[PDB]
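Okay, structure first, notes after.
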Amino acid sequence: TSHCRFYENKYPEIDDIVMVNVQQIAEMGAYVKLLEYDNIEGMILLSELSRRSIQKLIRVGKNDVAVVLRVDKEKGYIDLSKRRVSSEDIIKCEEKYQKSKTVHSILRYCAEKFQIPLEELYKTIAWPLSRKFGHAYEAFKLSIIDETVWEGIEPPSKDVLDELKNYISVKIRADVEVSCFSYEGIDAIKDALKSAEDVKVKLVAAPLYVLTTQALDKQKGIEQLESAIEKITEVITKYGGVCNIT
Amino acid sequence: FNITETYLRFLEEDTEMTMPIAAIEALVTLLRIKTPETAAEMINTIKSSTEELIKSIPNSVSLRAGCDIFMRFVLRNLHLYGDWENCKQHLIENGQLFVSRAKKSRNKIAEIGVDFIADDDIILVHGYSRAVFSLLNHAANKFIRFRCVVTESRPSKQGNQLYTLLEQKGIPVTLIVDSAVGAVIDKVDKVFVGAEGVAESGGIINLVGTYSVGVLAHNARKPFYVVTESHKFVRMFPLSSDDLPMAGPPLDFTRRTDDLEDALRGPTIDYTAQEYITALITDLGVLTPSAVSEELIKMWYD
Amino acid sequence: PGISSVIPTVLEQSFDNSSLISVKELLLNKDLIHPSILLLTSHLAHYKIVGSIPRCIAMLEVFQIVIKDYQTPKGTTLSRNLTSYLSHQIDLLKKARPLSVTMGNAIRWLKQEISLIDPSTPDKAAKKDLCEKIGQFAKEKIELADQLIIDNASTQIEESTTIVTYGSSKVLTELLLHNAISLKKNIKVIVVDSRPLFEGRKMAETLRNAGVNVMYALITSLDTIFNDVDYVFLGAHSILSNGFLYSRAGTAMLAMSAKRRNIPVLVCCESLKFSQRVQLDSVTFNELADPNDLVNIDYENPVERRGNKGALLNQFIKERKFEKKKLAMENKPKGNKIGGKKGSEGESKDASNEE
């Protein structure tokens, strides 16, 4: 289920910047939904959303840039403004929206795996990460280099935490064509296996060896595969045979 | 606080407070109580009250049109991104100023639209609008010679009502039935009409026999007139000759009866096309054909 | 350069206002023209499906392909030989089939975009943003606008209604598909067709594929099908500054009958379809085609018979001429649906000044 606000409190304030995904058009303005501050409706009027004929502008398509004017903290009524946001601030509005969208993507694997509500998981994360650290994206960037933010609050789900770390972190296929014509070769292939595995190396046929090299940041698999080619060439030159690598 | 109840209070009043201008004044009073500072709290509740008003409507069109213009003016207020307070004060004040504009417009038209009635011309008048009768009265004030022919319109018996209001002025009259209205177009110089609404296309929204008048006049080549105050424009496009917003019957055929109770049912509001109107008169200058649409395009900005 | 002059059939005593010629089978041409243009010209020369709206969409997509294939020369800048190449395209298109109004507004938009972008920015960064803008332009002025016509028509049409149509207009096909499937009404749709091409047949076929109650008729059989009908939809091509409806073949005949038989005429249109050119009769500027399509006894399209007709050149005066794009009279249609919602035909140039 997709709910719960990005911030701590339900309703916005004055001067705070948001990003809206347009839902309707014409007459008043647009009763919609937000991608920066909750999924409830927050209305704007045609005047605000014009500045600068118009029908071609957005009309419930992608995303814009708006600033909250009037908030009702009783039942739920939000007013916005598109014009007011300055050109220098627009780039900052887009980056906060990108930060909010990454936080929402992070807090969705947790609800899928352990079959528990998303609002409870959003509440337990947004206390040391969102309130004390600054933002949840930079706290996640700190946790992947050296775990220091995650160690504060104790997690009831550790298997979800391992699944999320695996998602932040892919096998690249490699085939070796062994065609040895030497006196001793079995001990050589065993020596080449002990240097490359210690990722997953399997046997399919007598000449062909299938090995999948794991990559953390995708480009890491190339450097380790090239090291594996260098280690295979060093092994077979001494015994008296040839190993062809693709 | 109610808006339908405020409109219901106008029973013995009327005449000065025109039906839409009294509904617009009721819209401003409902706006000024619960703070017009918020645009989410107020506009949505104004929209709900107009929806409640449409649901309570039996056979009126102009109340929906008048709401639109109000809305438009409200939105246009703070189009200059002005102070959220002086713009508000100008919005609340433009309620009594809106009703005061109905008097100023009537002062304009009654001096413009007396020019159409020439020296000694017999007129066949149909329907009753406050603009058309004000032309008729202020031409008598101008001391001009004109004869009058009364059409027997059948809504709540309007012909008899029109005839009595002509008697109070001092202008010679006689009753003509809408069946025989074809037999009159030879001793009649000009045919006049007062509309309930004017279409986006350039046609007319009117009473229980007006299209029939328009066609007969087109046959006899005798001019056909529409005179109104400039607030009866809706974004409505009746595509066919018999299609209109209704709460009652769109032509019903009843079963065999002996006591005689179910009979009357016929189209009480009828449309006529753009071609049949020779001339149209409002306070917004002297204009007829494509003019109405240009007004609506200017307002709606779409 | 191309093939010019030498035309089939007689020059004709009556109706000689437009060109009657052209290249169908490819013989002697320049070896620089992009093949997607060559495909479209061979398509439009013997096309059965297209009618105004889709022609421009295809013309836009072909242009998008050209820009994607365009790599700026090291010596000559972007605005050097592009506009000459585009002029070669239009001239080849003119030889194949006279352009629509919507095609002209597209070319005018593109030529405005060439002048807007100065040769100073990097070439790969230039074309990447250009095609994005064209895509957004095609979204707004066609697809999203079409959807706006759809919903405008939806409120206008009454529940359980009979509609007679004509042509093969993209907007109306989707209109009727929206009526049958998304709204679910009792819509009896009657389709009419002429002789040069079976536009209506194709529309009826597609409606049958949806599963609609369809009658299929002809111009000769009109005074029998009417005596039922409630609304008539016409496939627009161009509405002029006058308010006259310049559309396909059997259009005005229908429009006339409708006006006389009480029931109104409705026309769905685009904001790109309006022009500032003006005319008052069908003779003015006509889209003439070769009598070769009218030789065979029709039934389908290719039958190849040893019939009664055959000779046009050798026969002593036998002008078997037909027109394609005709004019409907002004007063007869009542509704127009566009980007600015609604407006009667007598208010034609409220879009051209609004731009």
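Quick note: numbers on chain A are straight from Swiss-Prot, i.e. 3-54, 58-174, 182-210, 218-265, in order.
The header says electron microscopy, 4.2 Å.
Keep in mind that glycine also has a Cβ here, set from the backbone N, Cα and C atoms.
The Cβ of A:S52 (mutagenesis position) lies under 8 Å from the Cβ of A:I59, A:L62, A:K87, A:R88, each of which sits 6+ residues away along the same chain. Quoted from Swiss-Prot for the published mutagenesis A:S52 to D: Weakly impairs derepression of GCN4 expression in amino acid-starved cells.
For the mutagenesis result A:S52 to A, the note given in Swiss-Prot is Inhibits derepression of GCN4 expression in amino acid, purine, and glucose-starved cells. Taken residue by residue with DSSP, A:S52 (mutagenesis position) is part of neither helix nor strand, so it is coil.
A mutagenesis experiment is reported in Swiss-Prot for this position, A:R64 to A, and the note states: Alters the binding mode to the eIF2B complex; when associated with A-87. Within 10 Å of the Cβ of A:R64 (mutagenesis position) there are 16 other Cβ atoms, across all protein chains.
For the mutagenesis result A:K87 to A, the note given in Swiss-Prot is Alters the binding mode to the eIF2B complex; when associated with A-64. Counting every protein chain shown, the Cβ of A:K87 (mutagenesis position) has 20 other Cβ atoms within 10 Å.
Annotation note: A:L205 (mutagenesis position) sits in a helical segment as assigned by DSSP. Taking a C-beta cut-off of under 8 Å and a sequence gap of six or more, A:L205 (mutagenesis position) has these contacts in its own chain: A:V220. Listed in Swiss-Prot as a mutagenesis experiment, A:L205 to E is described as follows: Abolishes binding to the eIF2 complex alpha subunit GCD11.
DSSP gives A:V220 (mutagenesis position) a strand state. Quoted from Swiss-Prot, the note on the mutagenesis of A:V220 to E is: Abolishes binding to the eIF2 complex alpha subunit GCD11. Does not affect its interaction with CDC123.
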Interface-adjacent mutagenesis positions, chosen from A:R64, A:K87, A:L205, A:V220 when a CB lies under 8 A of chain B:
none
According to DSSP, which of helix, strand or coil covers A:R64 (mutagenesis position)?
coil
What is the Cβ neighbour count of A:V220 (mutagenesis position) at a 10 Å cut-off, with all protein chains included?
17
Filtering the mutagenesis positions A:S52, A:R64, A:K87, A:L205, A:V220 for a C-beta under 8 angstroms from chain C leaves A:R64
